[PDB]
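One structure is given here, and the rest of the page talks about it.
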Amino acid sequence: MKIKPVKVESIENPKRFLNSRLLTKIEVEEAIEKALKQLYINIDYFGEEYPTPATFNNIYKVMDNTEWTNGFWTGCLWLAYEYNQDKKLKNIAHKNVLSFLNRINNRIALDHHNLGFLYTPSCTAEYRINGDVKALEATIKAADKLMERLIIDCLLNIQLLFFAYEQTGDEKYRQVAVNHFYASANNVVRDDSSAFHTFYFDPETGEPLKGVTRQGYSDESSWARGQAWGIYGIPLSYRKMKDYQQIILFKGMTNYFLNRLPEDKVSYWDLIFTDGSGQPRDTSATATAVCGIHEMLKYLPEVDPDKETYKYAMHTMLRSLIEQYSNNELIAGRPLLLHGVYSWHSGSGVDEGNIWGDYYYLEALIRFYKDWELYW
């Protein structure tokens, strides 16, 4: 019930954020409209099926409901639906929900996949929006699967458990979520506020763990998306826990991230790289961090000397995403956002759009545009 001390860096050169122009309503509206043009085109391309995790030379392939990423496509549909109230979006996304209910009922391809990622933006999303009982059923069933049961994205995985607690009143859901927050905070964040890797090898035999992918350049580096899972997963958990130490841990992880952004404020795939490295960007890490900062700002005290800096930072990052990284070719299978990195070491989705990146980009847009009720 205590978070270990971490180093909180000062935000260096804060004027690089504070001198930016805030994103206007017209700017965000047009960014949304441009995204939805691509989404409506992709709707006829995927049908009742789903994009692959990442694009191939910037075009998604079509697949069934068997990856770790399928929920993020349904999430794009719900976000768009909240923008325009088009029942077509609702109809298609509810079909996805039905598919997710089937998938959890039959335990199809669940591996060790983050269940929050699969069920929150798809099923919990619909329950937020219209109270659909099947979406609720699918969500609780996934929470129960997670209960039977350390990576930093577990910070988003446990939001499923907080939802289950709220819906059931069963404190066991909450007890697990809270324990898992502190286990994650103390064991997968370094004392310098960098995120760190999970277990790659069996703790008894040293055997390579099955279905575990090396992320980040090295044991000594700072994987950008991992850092971002912290930046967003911490305030999400803070909503449900209200431990002020969580705000300090957020400032540590976020300042660490901001201080390693390059000139256009869009993270390289690993934070050890910046301008001149020749390394690919990971826009998805940046979109995720914008969402996390936006969320934390709902709670951060007015007297926090960095609050205004954070506000300008997320605007600076989102503006760069909209202006330099968002997709401009309205072609079947194109993503919302270019230049992400899925898995550098395995050579997958390197400098490709990815579906979680598209999701968090649209979520950031919707967050800025409206008072958005969280799926998480």
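All residue numbers given for chain A refer to Swiss-Prot; the residues shown span 2-150, 172-398 in order.
Structure determined by X-ray crystallography, 1.8 Å.
Using N, Cα and C of the backbone, Cβ positions are placed for all residues, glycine too.
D175 to N appears in Swiss-Prot as a mutagenesis experiment; the accompanying note says: Large decrease in activity. Per Swiss-Prot, the feature active site, proton donor maps to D175; the stated evidence is experimental evidence. The mutagenesis experiment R236 to A or H is recorded by Swiss-Prot, whose note states: Able to degrade unsaturated chondroitin disaccharide sulfated at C-6 position of GalNAc residue (delta6S) but abolishes ability to degrade unsaturated chondroitin disaccharide sulfated at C-4 position of GalNAc residue (delta4S). Among the mutagenesis experiments that Swiss-Prot reports, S365 to H is described with the note: Prefers unsulfated glycosaminoglycans compared to sulfated glycosaminoglycans. Recorded in Swiss-Prot as a mutagenesis result, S368 to G carries the remark: Affects preference for sulfated glycosaminoglycans compared to sulfated glycosaminoglycans.
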Integer Cα-Cα distance in angstrom, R236 (mutagenesis position) to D175 (mutagenesis position): 14
Euclidean Cα distance (Å) for gap endpoints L172 and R150, 21 residues missing: 11
Cβ atoms near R236 (mutagenesis position) (within 10 Å, other residues, all chains): 15
Cα separation, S368 (mutagenesis position) to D175 (mutagenesis position) (Å, whole number): 19
Lowest local Cβ density (other Cβ within 10 Å) among mutagenesis positions: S365, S368: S368
Structural state of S368 (mutagenesis position), classified by DSSP into three states: coil
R236 (mutagenesis position) - helix vs strand vs coil (DSSP): coil
